[PDB]
Amino acid sequence: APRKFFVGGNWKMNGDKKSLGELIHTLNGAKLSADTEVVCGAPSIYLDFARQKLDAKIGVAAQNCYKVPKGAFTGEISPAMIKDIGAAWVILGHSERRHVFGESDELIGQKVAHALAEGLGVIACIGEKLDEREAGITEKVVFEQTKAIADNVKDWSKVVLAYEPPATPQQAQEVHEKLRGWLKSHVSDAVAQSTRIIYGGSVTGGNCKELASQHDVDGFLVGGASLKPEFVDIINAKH
Amino acid sequence: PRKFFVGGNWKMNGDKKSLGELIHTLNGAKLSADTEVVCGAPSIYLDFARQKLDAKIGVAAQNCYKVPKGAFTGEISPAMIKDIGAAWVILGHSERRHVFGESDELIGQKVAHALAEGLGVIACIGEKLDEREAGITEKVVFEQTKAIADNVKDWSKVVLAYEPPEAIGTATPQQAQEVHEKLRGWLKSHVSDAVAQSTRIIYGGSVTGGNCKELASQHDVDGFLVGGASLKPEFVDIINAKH
């Protein structure tokens, strides 16, 4: 009945076999809470390596994918390829994809639909721009982004929503509560109660316990700290 | 002499089983010793491809970013490509320019970074169909080449790939030769005589087992960047287009 705590580590564009090997060694040897679902998001070039080296209890995510299984899309990878390597998740709609690479809500929706149809789990990311937060339209913006994802989700069992603010723990709770309210009204009470909504702002060993104590925060999508030993402490934030 | 160069761009195709089969075929084929062969694999399979391909065959990434590390979810860097043992990256492919909106400026920044990091670059240029129809092919490809050239210090590790636009139902070896000769003339005056003489300019249009010999006989065509046929048995014949 309770939502299982979920901690994803987004390595972003970082690592080589040496540094990631050391990272993976530390995670494999660490005492990790049985009550946390852990997923590591590796650069595409290291997905195979990461899946081979990581203990099976730790999931592997791709950091992006495209919206069809194959084709004339030089530089892209598909859910079929991600599954072929043994990864079970993909991060979609990350703030950096939206803002540096201009990925639209429409495209992200198409990717979500395809990844889910192909049997992957999706960490679906949403978050408003700084100017939008300053203008007081956080809710309007994140609801639009969430609707664009939701319209492409037939089954929420393998979806985790990640909120990335452009930020206080109280401010985090406020957005998470509003997002869960959106799910309740626009999808169902069952989906609202069961869907993990994870926090994708700045998460460190210093602030993770306070964030994890918030009623509507179900875990984290961790950035820089996911490359460091303190990722273990973040996984164990509730203990 | 300009060594004949054949790159096989697999694009977004394959899995370990199917790419393993295609690699096994290449490893066992009678490939001309006078062709420099490079296979362009999806990023997720670059490590695999380098492990399985004979050392004589190069491996290319299909794209990369412009710094070694950072907050660029979904991107890979030249440092990572080198880490995997690959020695090439394809940059500025028509699909990156068109589908993904990569600018001349960004492509130039990527070229400069990949070269600084010690990779070879297959630098792609080519006009859109509407531009070819307007008769401004030359203007467009020179603009794109300038953006690349401004970011190349040593041309020894660059191969230039010309991609004519796909007809989509609405080209000739002579037409390929015409563009390649113009590009070489551009290099002569904008870079140097030596760079024009030594730089491979490869053809990235529709290359098949059936048209490859005629294309390879053109005076200013130095090889191919092969799309669909790189997934077919005839890729071996294309590698052997001079013979």
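Quick note: numbers on chain B are straight from Swiss-Prot, i.e. 3-172, 176-248, in order.
A Cβ is built for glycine as well, from the same backbone N, Cα and C atoms used for every other residue.
Taken from Swiss-Prot as is:
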{"type": "ACT_SITE", "residues": "B:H95", "note": "active site, electrophile"}
{"type": "ACT_SITE", "residues": "B:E165", "note": "active site, proton acceptor"}
{"type": "BINDING", "residues": "B:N11, B:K13", "note": "substrate binding site"}
{"type": "MUTAGEN", "residues": "B:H95 to N", "note": "Reduces activity 5000-fold"}
{"type": "MUTAGEN", "residues": "B:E165 to D", "note": "Reduces activity 300-fold"}
Which one, from the recorded positions B:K13, B:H95, has the smallest tally of other C-beta atoms lying within 10 Å of its C-beta? B:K13
Between B:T172 and B:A176 there are 3 residues with no coordinates. Please give the Cα separation in whole Å. 12
Give me the Cα-Cα distance between B:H95 (mutagenesis position) and B:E165 (mutagenesis position), rounded to a whole Å. 8
What's the number of neighbouring CB atoms sitting within 10 A of the CB on B:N11 (substrate binding site)? 27
Sequence-ordered list of residues in the chain of B:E165 (mutagenesis position) that lie 6 or more positions away and have a Cβ within less than 8 Å of its Cβ, or none, is B:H95, B:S96, B:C126, B:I127, B:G128, B:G209, B:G210, B:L230
Quick note, recorded positions B:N11, B:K13, B:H95, B:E165 vs chain A, Cβ pairs under 8 Å, ordered by sequence, gives B:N11, B:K13, B:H95
